[PDB]
Structure formats: structure tokens, C-alpha cells
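Notes follow once the structure below has been shown.
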Protein chains: 2
Amino acid sequence: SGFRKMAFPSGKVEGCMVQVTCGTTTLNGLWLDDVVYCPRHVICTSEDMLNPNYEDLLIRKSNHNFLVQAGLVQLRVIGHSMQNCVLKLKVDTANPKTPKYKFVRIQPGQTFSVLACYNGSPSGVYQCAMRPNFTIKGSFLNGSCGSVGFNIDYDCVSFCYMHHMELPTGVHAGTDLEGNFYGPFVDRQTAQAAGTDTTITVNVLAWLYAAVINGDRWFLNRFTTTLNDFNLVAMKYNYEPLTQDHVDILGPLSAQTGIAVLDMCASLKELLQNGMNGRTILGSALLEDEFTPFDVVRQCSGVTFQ
Amino acid sequence: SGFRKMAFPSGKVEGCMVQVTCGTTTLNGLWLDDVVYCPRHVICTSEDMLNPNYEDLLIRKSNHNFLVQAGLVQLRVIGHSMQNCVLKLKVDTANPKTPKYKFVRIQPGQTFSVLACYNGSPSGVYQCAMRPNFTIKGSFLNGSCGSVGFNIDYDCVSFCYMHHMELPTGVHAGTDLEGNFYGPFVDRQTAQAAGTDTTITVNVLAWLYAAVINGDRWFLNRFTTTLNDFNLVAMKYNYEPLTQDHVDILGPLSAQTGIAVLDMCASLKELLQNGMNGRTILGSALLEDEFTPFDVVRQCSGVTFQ
Ligand SMILES: [Cl-]
Ligand SMILES: [Cl-]
């Protein structure tokens, strides 16, 4: 019993974290096989970040200007290139702790675990979601750039995020491991504003299912609804529209609990219209939207990883 | 910026997790040096749990009845003993991944990270607190027994919890690594009820400090209070009494932000008396009490671990 915001075990990623220093800037890199991935703004000074020309700044950089430290051992850089907003530093030694891994670009509403690091050393692990506005609400201080987000399927790490920037509003933006930003953000100190942070409706429903599985059921009502009618309420509260694809994904949880997806939509409707009247659901006083339907199934069944 | 419920990196503990099977019961054990620690109810059947006599049930067990599997390799058991509510299984091979470690018994209100495991394999990591009633609000399914809670200071893992039981109310109870239960609970399927779950006042204040550090400041008011007057409000809302020791622990956060501890107590008072009027603090609609003052300092400064 019990349902918790739970990250993947981080050991497999911990073994990939290194420190990258260029000039006077130090951040984290990701060492997989004989390549080290890091944000390209490692080459920038604080003054460069206002209007950097990365191609021009890179011309002044040679292999030996990139200092790569794996804990206590120095790695030899034999090649470097820029791919979108990341640098790939080729080193002469394959990481002996490289796990099976893939690079994946996730969609808004998908969740992942972040290993926060400073100077190439792990600091902590927590769970995040890619928001509909393509930000994440993380915990990142100066020097955390290069920290990565990941998912694990049994024995394989799917890397999906690398941290790059913090918006003036306190939220965070980054790239996939090919160096492409999520959303419209750029690696410059510029007037960059996030759009509407809508709520991930399908994740809230999955979390309501998780609550029923664990004894929290006061919110179940006698009503049902339709997609179109529920979506009229969703729009009013800045909830993502619910699609038939979302309903299908919720099918397994609907099957286990015996509560049709649309009946649970009607319970969500009343929670949005009437509030929670000071009550709680799985220890929260608001509706949680950073659990996917796959997250709920995993935690409610005890799935493990190699 | 940003403040998140963050666990310690789990890699060092992942390397200590093994599977222990006795008869038809399988749970997790902790392999440190040449000893494997696991709950003593591994020797019990579901029928034994009603009224077990552990000394009598253990007489029928020999070294070869305890099957210990480290991932894929079988470990040879050369000795076993019972210490309070844990078994110590002596194996013929020291765990080569043993970190520096200590066994610590924590106090109510202290936090720690849990590595949930099934069949000796890590499933996920999340943060917990020892409640004032000596339970924890975890996420544990059948087979998770033997999962451990821990803290890390730089290079040293302090093991503080091993999971044993789930109360009928859905909360959880366990032992330190010497086999002594936290609180009055016992490893029997018995009418066991948790006492009042009071709120850890000092942790709520630390979390209010964390919020101010990150821009959430709407709750700061023009009032102050005294310990005795605040504690009259704390008692009414089932908050732990605040002591001068707690005030001293908050000193560093009071120094950094410039908000005297008692001024922040007056803000907490108004939040308890008037509620939050539908607002949020660090993304929560209730007052979080599972961050210690040391947790806040750590996350707000970027402390790392070897
Ligand atoms: Cl999640
Ligand atoms: Cl914490």
C-alpha cells in the first residue's frame, strides 16, 4: 500500500557523470562509451551568454581546452564537435560503467527522473514531468547544467533530458541528448517567457485511479460524463483536452478497478468545480499531474529493473 | 532555483541489495561485508505471522535453508543468528561493493531515502520521514520487506531503517539495522494501531524558509510571536511543540534570509488559523513537514556526495 513520488534507481546514471571545465566555466557531462556529452555553453563566460555566437566562440577551443574529470581520474580528449546545443567530447577511454542506453525525445506529459549533479558529483534524485509548455519544474542551482533526466526499462536507460537554462520565472529548460531544446527556448540570456502551464489531464486521472487502489475513495460520485462535456470543464480550468487515445491508455487501470474512464472523468469534473473542501487525496491537497498511467501501473505492481 | 522532494543517490545502496528465500517466503536483504541482514519473518509462513515464536521456528532452520542470491550469483551461507527482529546471515564472500557505512537509529522528524526493492532488485527511490508516532508513509507492496532507508554524508551511508510490516491503516513500520522496531510495533499480524500523526513543526518552518529563498513570500506577515504563544496554536492543530533547540537549529536559515525564527512562527500561526485561501507554497496546497532544516540547507546550496 501507499503511493509516492518515486524516481528510478540512479546508480546506472551515477556511473556516467563527469565534470567538464572550459576556461573558468564548470558543469556536468554525460560519459557514454568514448563520448562525453555536455551543454555547449560550457565555452561561454557569463558575459557571452547575452549574445553568444557559438560557432565563433568554438573556433578558439581545442581538445586540450576541455578538461574532463571522472571523479578523480582525468580523461584525455581526442576530438570534439558541436551538435545543435550540445558538445560531444571524444575521449580515448570507453566508460567501463556504460549501461545499455538509448536517446529518446519525450512528449509533453511524460515523466522522468533527474539526477541533480554539481562538479560531476551526484547530489540527489527526484521525479519530473515535461510540462505542456515544454518547461520542467526542477531543482537546479548554478553548476547543475549537464544534469540529465532519464527513464529505465529493465536494464536499459533512456536518456531524454539535459539541463541547460533557468528562466527568470524560476522554471527550467533543456535539450534532449541530441542537443535540441524542448519547446522554443534557446541557450541565451534573453527575455524568454513560458506559455500557459496547463494541467496534464490524463496523468491526474491515472493518479485518481492510484488513489482508489489505495483506499482514498471519498471523491467517487454517482455521475458520468462524455469527452466533449468533460473537455468543456477542462478548458475552463486550463486542463489539457482529453482524447480517445488517453482513454485507451487508461483502460488497464479502468479494468483493474472497475471504474469506467468516463465515470472517473465525472469525479474529476466535480473536484474541479467544487474543490476538495479541505480534504486530501494520497496526502495531497491539490490534483497531482506528474504520474503517468504507466507510472501508476509500475508502482502499484512492484516492477523492478536489472 | 526550485525546491523538490529529493532522495539521495541510490547507487551505493543498490550494490548491497540481494534476494533472501527461506522455504516459500522471499524478501530482500542487505549485504554488507560478509553479512546479509534481513527481517526475521522470512522464516514465517503467512499462517505463522498470526502468533509466531521466532526462536522455536528458527530451530528448524540451517544455513543451507537460507538461499541468498546477489542478482544472478548464489552466495554461500556459513552462519546465521537472530538479533532482535533481524537475521544476520554470514556468507563466505565479502560484498566487493560495500561502501563506507554506519548503523544509526534516527529520531522522530528525521528524514531519509528509501530504496524500494522486490526480489533483491531496485524498483525506485523516494524520501520519507520518521513520523512522531514512529510510522512512515511509504510505498511498499508484498515482497518489499527488507528494503532499507538511509542517509549519505559525503562518502558514508548511514543505514537507519529496514521495512518489516504494513499496518491495517496503510502506514508502515520497521526496524533499525540492529533489529529494534521504531515505536511500539511488533512483527506479528496483530491489532496494531498508530497513535496521533502530529506534524513536525520544525520541518514546516524550514520548508517555509526554503520557500522564501525561492520567491514564494506571500505568506510573510507583519506579526511576531513567542514560543509559548505559538505552542498554544500548535497544540490545537496537533503540531509538535517547538523548543528552543528547534529555534537554534533554524538559526542558519534565519541568518541567510534575515527573518527571525519567531517572525516565521507568526506566519505559520496565521497559515494554521486562516488556511491558505486556495494559494500554494512551493507547488503544495498544504504545509510540508518532511524536509529537515539540514535538508533545506543541502538542497539550497548544492551539496554533493563522493
Ligand atoms: Cl512519475
Ligand atoms: Cl527531505
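Numbering of chain B is taken from Swiss-Prot, so the residues present carry the numbers 3264-3569, in order.
So how was this one determined? The header says X-ray crystallography, 1.8 Å.
Backbone N, Cα and C define each Cβ position, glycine as well.
Here the Cβ of B:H3304 (active site, for 3CL-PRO activity) has 25 other Cβ atoms within 10 Å, regardless of which shown protein chain they belong to. Per Swiss-Prot, active site, for 3CL-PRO activity is recorded for B:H3304, and the stated evidence type is sequence analysis.
Listed in sequence order, B:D3297, B:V3298, B:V3299, B:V3340, B:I3341, B:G3342, B:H3343, B:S3344 are the same-chain residues six or more apart from B:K3353 (variant position) with CB atoms under 8 A from its CB. One natural variant catalogued in Swiss-Prot, B:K3353 to R, is accompanied by this note: In strain: Beta/B.1.351.
Under its natural variant entries, Swiss-Prot includes B:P3395 to H with the note: In strain: Omicron/BA.1, Omicron/BA.2, Omicron/BA.2.12.1, Omicron/BA.2.75, Omicron/BA.4, Omicron/BA.5, Omicron/BQ.1.1, Omicron/XBB.1.5, Omicron/EG.5.1. Cβ neighbours within 10 Å of B:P3395 (variant position), excluding its own Cβ and spanning all shown chains: 21.
Annotation for B:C3408 (active site, nucleophile): spatial neighbours B:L3290, B:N3291, B:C3301, B:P3302, B:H3304, B:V3305, B:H3426, B:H3427, B:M3428, criterion Cβ-Cβ under 8 Å with sequence separation of six or more. Per Swiss-Prot, the feature active site, nucleophile maps to B:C3408; the stated evidence is experimental evidence.
Quoted from Swiss-Prot for the published natural variant B:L3468 to V: In strain: Zeta/P.2. Here the Cβ of B:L3468 (variant position) has 27 other Cβ atoms within 10 Å, regardless of which shown protein chain they belong to. DSSP classifies B:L3468 (variant position) as helix under the three-state reduction.
DSSP classifies B:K3353 (variant position) as strand under the three-state reduction. In this structure the alpha carbons, written CA, of B:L3468 (variant position) and B:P3395 (variant position) are 16 Å apart.
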